[PDB]
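**Q** This is the structure, below, for whatever I ask next.
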Amino acid sequence: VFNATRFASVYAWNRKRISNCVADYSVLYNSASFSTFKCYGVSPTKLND
Amino acid sequence: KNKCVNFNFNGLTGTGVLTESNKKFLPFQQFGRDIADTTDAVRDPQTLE
Amino acid sequence: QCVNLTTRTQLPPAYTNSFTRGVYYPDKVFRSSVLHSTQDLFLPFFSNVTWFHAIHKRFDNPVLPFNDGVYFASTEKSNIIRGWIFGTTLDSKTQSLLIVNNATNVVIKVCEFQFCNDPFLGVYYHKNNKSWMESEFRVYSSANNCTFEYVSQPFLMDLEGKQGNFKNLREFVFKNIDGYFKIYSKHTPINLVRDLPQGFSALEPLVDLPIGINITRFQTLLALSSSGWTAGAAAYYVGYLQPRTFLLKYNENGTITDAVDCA
Amino acid sequence: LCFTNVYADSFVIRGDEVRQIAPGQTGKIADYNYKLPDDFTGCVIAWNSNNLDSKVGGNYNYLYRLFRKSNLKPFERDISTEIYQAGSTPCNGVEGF
Ligand SMILES: *[C@@H]1O[C@H](CO)[C@@H](O[C@@H]2O[C@H](CO)[C@@H](O[C@H]3O[C@H](CO)[C@@H](O)[C@H](O)[C@@H]3O)[C@H](O)[C@H]2NC(C)=O)[C@H](O)[C@H]1NC(C)=O
Ligand SMILES: *[C@@H]1O[C@H](CO)[C@@H](O[C@@H]2O[C@H](CO)[C@@H](O)[C@H](O)[C@H]2NC(C)=O)[C@H](O)[C@H]1NC(C)=O
Ligand SMILES: *[C@@H]1O[C@H](CO)[C@@H](O[C@@H]2O[C@H](CO)[C@@H](O)[C@H](O)[C@H]2NC(C)=O)[C@H](O)[C@H]1NC(C)=O
Ligand SMILES: *[C@@H]1O[C@H](CO)[C@@H](O[C@@H]2O[C@H](CO)[C@@H](O)[C@H](O)[C@H]2NC(C)=O)[C@H](O)[C@H]1NC(C)=O
Ligand SMILES: *[C@@H]1O[C@H](CO)[C@@H](O)[C@H](O)[C@H]1NC(C)=O
């Protein structure tokens, strides 16, 4: 998701199904460096629980 | 004292008549609060009365 | 220094009753002639305050849990209880808080201490001088990474006395909430022999330390060739605070004069 | 307005991570080295310091914690440098797989 060599154009934006996986978002701390990360249906603290 | 004034003690803005009290605040206390929880007494911060 | 003083008799764990103690002023607001309900980490009424002795024979300084705050009290004579150690490893893998009252001044310091298995202070008793003076300080070996440090203005507090019944009760509440370590304390004279006096008196706040360390265990520091000594006639009691509603009576002068434990 | 007890917490972070300084946030700054309480009463102040702190060869005097067994508590400061175990094995000494 966050490392794909080539992203899609915004008019042709891609959609990928994520299923049967563990959402351990900690793994990308070392290398993500997100300028924006905003949640709208949850508090960000709760994502692990 | 004894006149109606718009007071401000440590930012504690309000309107009321100031009067000399006989309440004995232990030093760690600056404000006293009513049954209604409205601040009813204050320790003047320049002349500690 | 750092020495193990292993000469001591083995006794089982004692307990006693916290009748109506461990109540403190819940905030710095004044209130008089009112009954005030508040929910906070209080010492539950009539709970078991674990009980420890220093005798002659017995010198009890265990490392104890520190969870949801602690109530600490010491029926003290001849100034035997002198401080505490707080932390979660007490081995310099992590930081720890040291509070010590020594003969010259009170010192509060937070460092990566390397504490001894048996920390203590010591006094030379009647060594041809008529007065008593402190000589031994054996709690930690080195204190490198310090991030908080306070030392009070100097004094001389006497370390001599042999009267039978305890003449001082010192009470403390310790809470470590969101990086602020809060201490409430009270002092009352007593004339009791061997138990936590029955009665009621609320602790005023005195100091709030922004140490910001993780505290899971704590240990009190008592005054005391390397092995074989005599312990002072002093006893201290430890309870634990739980989140409980307390109704508090304020008298006409604003001091909490009575309280009721809602549970 | 007057203030009763005032503490200034001073530190340097990557510009992307200023958003993590708000109370109730996640990320390796909020999670592992600096957490603000949910009822935080105060103000957050930050300014771009590239002209002061940056070094042509790279200024490495500014450190952040990348691994932690658990998210730290508000206003908690973890100085520990002990090695973090990612796998199920224990790891002693200085380094390992
Ligand atoms: C504040 O310090 C606490 C004490 O060190 C610490 O709790 C400790 O957490 C670790 C890891 O969760 C525990 O280590 C053991 O955990 C279980 C048993 O509880 C075992 O399966 C593991 O293999 C490991 O041996 C400690 O037992 C635990 N200590 C206590 C007294 O509960 C807190 O996590 C610290 N707080 C923060 C925010 O870091
Ligand atoms: C605040 O300032 C006042 C002076 O501006 C201090 O009060 C003075 O105290 C002396 C000694 O009692 C009096 O002679 C002066 O008349 C007082 N000043 C006024 C304006 O009445 C006061 O001490 C200061 N606050 C504190 C906490 O020291
Ligand atoms: C006091 O006794 C404790 C044990 O009760 C000693 O701690 C041991 O120290 C050795 C290294 O010197 C370690 O290998 C052991 O694992 C430790 N045991 C425990 C239970 O911690 C301590 O060294 C002694 N101190 C003195 C000054 O004799
Ligand atoms: C915690 O203590 C260690 C050990 O002294 C400190 O590591 C030293 O840091 C200084 C300053 O950069 C170096 O000159 C030394 O070479 C380091 N010693 C070792 C053995 O690595 C560390 O900096 C301390 N941490 C804090 C936050 O004070
Ligand atoms: C007696 O006091 C003096 C200083 O007043 C001190 O130097 C000396 O060591 C003391 N003697 C003993 C036995 O402690």
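Quick note: numbers on chain A are straight from Swiss-Prot, i.e. 341-389, in order.
We read in the header that electron microscopy, 2.9 Å was used to get this structure.
Placement of Cβ uses the backbone N, Cα and C atoms for every residue, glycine included.
Pulled the feature table from Swiss-Prot, pasting it below:
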type	residues	note
MUTAGEN	A:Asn343 to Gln	Reduced viral infectivity
VARIANT	A:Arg346 to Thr	In strain: Omicron/BQ.1.1, Omicron/XBB.1.5, Omicron/EG.5.1
VARIANT	A:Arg346 to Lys	In strain: Mu/B.1.621
VARIANT	A:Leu368 to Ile	In strain: Omicron/XBB.1.5, Omicron/EG.5.1
VARIANT	A:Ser371 to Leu	In strain: Omicron/BA.1
VARIANT	A:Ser371 to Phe	In strain: Omicron/BA.2, Omicron/BA.2.12.1, Omicron/BA.2.75, Omicron/BA.4, Omicron/BA.5, Omicron/BQ.1.1, Omicron/XBB.1.5, Omicron/EG.5.1
VARIANT	A:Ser373 to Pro	In strain: Omicron/BA.1, Omicron/BA.2, Omicron/BA.2.12.1, Omicron/BA.2.75, Omicron/BA.4, Omicron/BA.5, Omicron/BQ.1.1, Omicron/XBB.1.5, Omicron/EG.5.1
VARIANT	A:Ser375 to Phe	In strain: Omicron/BA.1, Omicron/BA.2, Omicron/BA.2.12.1, Omicron/BA.2.75, Omicron/BA.4, Omicron/BA.5, Omicron/BQ.1.1, Omicron/XBB.1.5, Omicron/EG.5.1
VARIANT	A:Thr376 to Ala	In strain: Omicron/BA.2, Omicron/BA.2.12.1, Omicron/BA.4, Omicron/BA.5, Omicron/BQ.1.1, Omicron/XBB.1.5, Omicron/EG.5.1
**Q** By the DSSP assignment reduced to helix, strand and coil, which category contains A:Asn343 (mutagenesis position)?
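**A** SS state of A:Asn343 (mutagenesis position) = coil.
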**Q** Would you kindly give the Cα-Cα distance separating A:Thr376 (variant position) and A:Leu368 (variant position), rounded to the nearest Å?
**A** 15
**Q** Can you tell me how far the Cα of A:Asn343 (mutagenesis position) sits from the Cα of A:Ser375 (variant position), in Å?
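**A** That comes out at 15 Å between the alpha carbons.
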**Q** Check A:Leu368 (variant position) against DSSP and tell me helix, strand or coil, would you?
**A** helix
**Q** Within its own chain, what residues at least 6 apart in sequence put their Cβ under 8 Å from the Cβ of A:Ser373 (variant position), listed in sequence order?
**A** none
**Q** Among the recorded positions A:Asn343, A:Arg346, A:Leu368, A:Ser371, say which ones reach under 8 Å of chain D by Cβ distance, listed as they appear in sequence.
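**A** Sorted by position along the sequence, the hits amount to none.
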**Q** Near the Cβ of A:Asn343 (mutagenesis position), how many other Cβ atoms are there if near means within 10 Å?
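**A** The Cβ of A:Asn343 (mutagenesis position) has 7 Cβ neighbours within 10 Å.
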